[PDB]
Amino acid sequence: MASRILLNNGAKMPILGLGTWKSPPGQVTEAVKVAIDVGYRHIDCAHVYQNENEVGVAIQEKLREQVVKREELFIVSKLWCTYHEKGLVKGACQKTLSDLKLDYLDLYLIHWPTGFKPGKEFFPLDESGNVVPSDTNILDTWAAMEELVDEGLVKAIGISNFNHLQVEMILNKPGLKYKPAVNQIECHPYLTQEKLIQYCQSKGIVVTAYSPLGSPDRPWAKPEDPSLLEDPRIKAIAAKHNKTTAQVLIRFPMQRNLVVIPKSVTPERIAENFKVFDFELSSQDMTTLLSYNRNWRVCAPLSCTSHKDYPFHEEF
Ligand SMILES: NC(=O)c1ccc[n+]([C@@H]2O[C@H](COP(=O)([O-])OP(=O)(O)OC[C@H]3O[C@@H](n4cnc5c(N)ncnc54)[C@H](OP(=O)(O)O)[C@@H]3O)[C@@H](O)[C@H]2O)c1
Ligand SMILES: NC(=O)[C@@H]1C[C@]2(NC(=O)NC2=O)c2cc(F)ccc2O1
Ligand SMILES: [Cl-]
């Protein structure tokens, strides 16, 4: 396996990065420091996570320390839904850059296809709990993203949580200047995404798998929910390979030509999750893991399900 995948902007992206959603601000600086020390070169960030300043402290220290060069890092962040307004995109990007202590991002993603009313609240609601949309056409948001490339703020742009008709709309945008480099979507053995991934790869868009361990720390977890990490069938595949179940869950998307971004704030697990470049799942193992699909989707925000661009009503 190569450690990096070539994007349609000509840059190479590490196929393993560190996720940072839910990483507490008093733990994420150490987590990212440890991650860089143990070989991670890709960090997945977002303004909505409320921890970019602390991620940035870690990145900056490792750069200052000359543990790594900036060109060796691949830092990803995202444009939140309340900033889809072509006069807010640049400022949102710049705030992320300032917090991360960077002068460019390697990749900046539209976090969701759904624009929300601008303001202080990340999920502005009406009195019945429905998110308040913005009217901004996503094609217009895409044009705003393209400007960020042309201004030097970001090396690549992409999308997240876009369904295939939404990807297609971007690809069919009149006057499209830059194709999306990446679509970042939920993907794991219970939500295998075969249809959406084949579509994206056919267009040359790299897919990043989020929540690859099934997000056991998701705030809405229930004790009765499915558990990838506890699935005896996955544990058996892991045992056959002398690996952990997490290592199998990370290697799985890698062998589908995906990028994968497991989150941890536990130093031992950070180091564990990186030890996935020295074994191979067989094709039979891969097909077996794929067979576990159930369309079990953990990120599906109820408040957004009436938004006209909500992505998950479409089959894929
Ligand atoms: N684009 C989007 O809309 C979107 C949505 C969701 C996620 N994401 C991105 O994808 C990242 C990963 O997804 P996620 O955070 O939802 O969940 P995840 O990576 O599937 O799971 C994280 C959980 O697994 C635990 N864990 C990590 N390694 C483990 C191991 N070796 N053994 C046992 N447990 C382990 C972590 O615990 P500890 O931290 O306590 O070690 C944490 O509770 C996010 O952090 C974010 O960067 C993006
Ligand atoms: N419910 C959902 O699906 C999303 C998931 C999500 N996680 C993530 O990384 N991107 C998201 O948008 C998230 C993150 C937040 F900081 C706050 C809410 C939130 O909800
Ligand atoms: Cl964001």
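Per the header of the entry, the method used was X-ray crystallography, 1.0 Å.
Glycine too: its Cβ is placed from the backbone N, Cα and C atoms.
Feature annotation from Swiss-Prot assigns active site, proton donor to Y49; the stated evidence is experimental evidence. According to DSSP, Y49 (mutagenesis position) sits within a helical segment.
Using a 10 Å Cβ-Cβ cutoff, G10 (NADP(+) binding site) registers 9 neighbours. Taken from Swiss-Prot, the feature NADP(+) binding site applies to 10-19, 211-273.
According to Swiss-Prot, the substrate binding site annotation covers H111. For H111 (mutagenesis position), the same-chain residues that are 6 or more apart in sequence and have a Cβ closer than 8 Å to its Cβ are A46, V48, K78, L79, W80, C81, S160, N161.
Long-range Cβ proximity for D44 (mutagenesis position), meaning a same-chain Cβ under 8 A and a gap of 6 or more residues, is found for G17, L18, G19, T20, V76, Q184, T208, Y210, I261. One entry in Swiss-Prot concerns the mutagenesis experiment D44 to N. Its note says: Reduced glyceraldehyde oxidoreductase activity.
Recorded in Swiss-Prot as a mutagenesis result, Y49 to F carries the remark: Complete loss of glyceraldehyde oxidoreductase activity. Summarising the environment of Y49 (mutagenesis position), the number of other Cβ atoms within 10 Å of its Cβ, over all protein chains shown, is 20.
Among the mutagenesis experiments that Swiss-Prot reports, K78 to M is described with the note: Reduced glyceraldehyde oxidoreductase activity. The DSSP secondary structure for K78 (mutagenesis position) is strand.
In the three-state DSSP scheme, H111 (mutagenesis position) is classed as coil. Among the mutagenesis results in Swiss-Prot, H111 to N has the note: Reduced glyceraldehyde oxidoreductase activity. The residue drawn here is the original one.
Residues within less than 8 Å, Cβ to Cβ, of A271 (NADP(+) binding site) and separated from it by at least 6 positions along the same chain comprise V34, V38.
Counted over every protein chain shown, other Cβ atoms within 10 Å are most numerous around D231 among the binding-site residues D231, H241. With respect to ligand 1, the binding-site residues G10, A221, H241, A271 contribute no residue with a C-beta closer than 6 angstroms to one of its atoms. Taken residue by residue with DSSP, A271 (NADP(+) binding site) is part of a helix.
Not one of the recorded positions listed as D44, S211, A221, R251, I261 brings a Cβ under 6 Å of any atom of ligand 3. Look at the binding-site residues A221, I261 and count other Cβ atoms within 10 Å of each Cβ; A221 has the fewest. A helical conformation is recorded for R251 (NADP(+) binding site) in the three-state DSSP classification.
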